[PDB]
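Taking it in order: structure first as structure tokens, then the write-up.
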There are 2 protein chains.
Amino acid sequence: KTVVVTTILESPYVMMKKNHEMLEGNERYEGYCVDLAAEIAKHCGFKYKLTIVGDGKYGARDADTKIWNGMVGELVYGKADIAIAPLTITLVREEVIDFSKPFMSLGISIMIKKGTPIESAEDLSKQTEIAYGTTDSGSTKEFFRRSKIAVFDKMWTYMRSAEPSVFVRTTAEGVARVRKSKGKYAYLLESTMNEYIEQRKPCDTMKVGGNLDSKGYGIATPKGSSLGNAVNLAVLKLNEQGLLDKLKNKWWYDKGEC
Amino acid sequence: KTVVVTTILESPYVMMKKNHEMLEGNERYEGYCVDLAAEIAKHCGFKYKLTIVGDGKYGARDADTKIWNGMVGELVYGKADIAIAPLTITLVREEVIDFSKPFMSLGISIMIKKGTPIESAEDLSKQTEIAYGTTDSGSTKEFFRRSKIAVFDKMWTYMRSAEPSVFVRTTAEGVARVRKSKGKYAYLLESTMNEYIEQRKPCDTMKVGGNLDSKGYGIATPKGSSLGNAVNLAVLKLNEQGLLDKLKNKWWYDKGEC
Ligand SMILES: C=C(C)[C@H]1CN[C@H](C(=O)O)[C@H]1CC(=O)O
Ligand SMILES: C=C(C)[C@H]1CN[C@H](C(=O)O)[C@H]1CC(=O)O
């Protein structure tokens, strides 16, 4: 049967083509994950249909209800057969779905509006004039929450009680906040998005310091899925033959606007 | 039963303590992987015994005999229950044993003796005065062999026919060759070892350019192993709680001699 792929609109992984209203099926989308999905299906011998996750979320479990939302939820409840998106491999998600080995490596980073007097997380922790936060859901927020690490602890304690909220709903919101806060807001996000945005007009943002940790994005399938093993080998095969780095340069730097 | 862990002597992952002749059991060893093994066993609730792989190899399959050697072979033939070492996650190995998600991220890098007029793989490819090669077995050699990539292809073609051989048997051999060749030999090795050696006396080596690819080291277990699932979750748990980065700084930079 045709494999149902769930994904999410996040640049430059999956984006609607400018003329999407005139197209149908998979041709309506473009991006790193759209190309990766084609390669995975090709190497695994299956036909597929790209779909955008119904609730527009990545995947977290609600306290109290214990229900999984986002792409993870669609896999958990059988609404989709595979998730191909910038879904960070985490302990809680690994417990309910299967992840392929990383197709992309990344780490938590700091985004500032050019000119902001901040060079590291250390600088952020030892001050409050410049507010800073993470996405309101996701692996970055969890990193600070579970962090023994010192400077990261002063940061989580600060972010948790900061008013107004320093957390943003999406990457677009965090970037807009950095750009419109005249240097008074720094956004903690994954290096992949940071590096991408740095090469997009208005070219007014910058990634500072080194990554705070090392993690990866993985292709997800429901536990005990037949396609799981084949997809994992496909990711390794594509990475070893340079397809993945070629794909990143295509969507990150070949398209640089700065 | 006590879990048999197979590992390999590779600095600073596993090293014999200076006074090892006076110790017994696991206390004879020290290093990043020795500490990681303790953490994995603790989080997985098992007793273990560290052993050094009999043939002193990582794991490759012989053509003609089709027999697996090294740590991979010990897992494949049931001589060990788990491998905890800087074993690169690769397609061919993933097909015969199970790998946990990466406990360390790395990429192929270039090591030169300080002063060598080389800054990138591109520089290496467009010349021959300065010889360069990889370890005679392993994932780095395979990267160049399977590389479509252009400059990397000119490099593999050159390395394959270069005389005398530009390939080295071990990290120690590659480093000794770089140090004793008066700038006429550059070694292609994993960034982890490169970064480590750069901070070790004589402090005469340097890592140049950016990594050529992105890969990781994983903990290995025989296929269908009971411990596999638990070990994978332990790696993710330890990484999220900062144990892994803390462990890398302990063995890489806290001990810097330069
Ligand atoms: C864009 C979002 C909400 C994602 C993408 N990867 C992370 C995840 O899969 O949780 C989230 C980012 C972050 O947490 O910084
Ligand atoms: C040190 C050795 C021989 C190893 C360690 N990781 C790689 C592996 O697991 O193949 C090899 C290095 C390399 O290929 O550059």
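Think of each number as a place in line: the chain as shown, counted from 1.
Just so it is clear, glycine is given a Cβ too, placed from its N, Cα and C backbone atoms.
Taking a C-beta cut-off of under 8 angstroms and a sequence separation of 6 or more, B:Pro86 (L-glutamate binding site) has the following same-chain neighbours: B:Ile8, B:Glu10, B:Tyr13, B:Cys33, B:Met104, B:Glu190, B:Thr192, B:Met193, B:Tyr217. In three-state terms derived from DSSP, B:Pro86 (L-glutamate binding site) belongs to neither a helical nor a strand segment and is classed as coil. Residues annotated as L-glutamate binding site in Swiss-Prot, with experimental evidence given as evidence: B:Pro86, B:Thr88, B:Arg93, B:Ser139, B:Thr140, B:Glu190.
For the mutagenesis experiment B:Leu91 to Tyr (Swiss-Prot position 504), the note given by Swiss-Prot reads: Promotes dimerization. Strongly reduced desensitization. Taking the Cβ of B:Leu91 (mutagenesis position) as reference, no residue of its chain lies under 8 Å away while being at least six apart in sequence.
Take the CB of B:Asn239 (mutagenesis position) and look out to 10 A: across all protein chains shown you find 23 other CB atoms. B:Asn239 to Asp (Swiss-Prot position 775) appears in Swiss-Prot as a mutagenesis experiment; the accompanying note says: Increases rate of desensitization.
In this view, B:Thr88 (L-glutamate binding site) is surrounded by 22 other Cβ atoms within 10 Å of its Cβ, with every protein chain counted. The CA atom of B:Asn239 (mutagenesis position) is located 23 Å away from the CA atom of B:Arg93 (L-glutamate binding site). Taking the mean position of the Cβ atoms of B:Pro86, B:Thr88, B:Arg93, B:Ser139, B:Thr140, B:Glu190 as the L-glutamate site, the remaining same-chain residues with a Cβ inside 8 Å of that point are B:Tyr58, B:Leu87, B:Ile89, B:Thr90, B:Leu106, B:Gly138, B:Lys215, B:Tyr217. Contact with chain A, taken as any Cβ pair under 8 Å, is found for none of the binding-site residues B:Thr88, B:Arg93, B:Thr140. Checking the recorded positions B:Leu91, B:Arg93, B:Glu190, B:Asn239 against ligand 2 with a 6 Å cutoff on the Cβ atom leaves B:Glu190, in sequence order. Neighbour density for B:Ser139 (L-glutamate binding site): within 10 A of its CB lie 23 other CB atoms from the protein chains shown. DSSP gives B:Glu190 (L-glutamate binding site) a strand state.
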